[PDB]
Amino acid sequence: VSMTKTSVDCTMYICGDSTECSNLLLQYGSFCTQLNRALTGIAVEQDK
Amino acid sequence: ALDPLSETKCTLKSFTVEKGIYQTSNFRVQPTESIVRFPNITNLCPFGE
């Protein structure tokens, strides 16, 4: 019924503790923001 | 960065905040100071001698 709720941060996972790397991640736009909303919706549906 | 309420508008890209829980960011504690630990300075080659 319930599946393990996992929210992965694409800011830390892609670039560990790096600001300049994060600047390169911002070049890809919402890919980070979109992948977070997908795992967030999973965590909400598992609660539903 | 003014208020946590305003962080919701910037994450959702909307000036209207609907009722509910929203994750607007992920906090991370930055390092306070740099730690340097190196091996003993002995076992040199005696250039001074």
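Swiss-Prot numbering applies to chain B: residues 292-340, in that order.
Heads up, header says this was done by electron microscopy, 3.8 Å.
For all residues, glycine too, the Cβ spot is worked out from N, Cα and C.
The Cβ neighbour count for B:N331 (mutagenesis position), using a 10 Å radius and every protein chain shown, is 5. Swiss-Prot documents B:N331 to Q as a published mutagenesis change and attaches the note Reduced viral infectivity.
B:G339 to D appears in Swiss-Prot as a natural variant; the accompanying note says: In strain: Omicron/BA.1, Omicron/BA.2, Omicron/BA.2.12.1, Omicron/BA.4, Omicron/BA.5, Omicron/BQ.1.1. Long-range neighbours of B:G339 (variant position) (same chain, six or more residues apart, CB within less than 8 Å of its CB): none.
Mapped onto three states, the DSSP output places B:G339 (variant position) in coil. Quoting Swiss-Prot on the natural variant B:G339 to H: In strain: Omicron/BA.2.75, Omicron/XBB.1.5, Omicron/EG.5.1.
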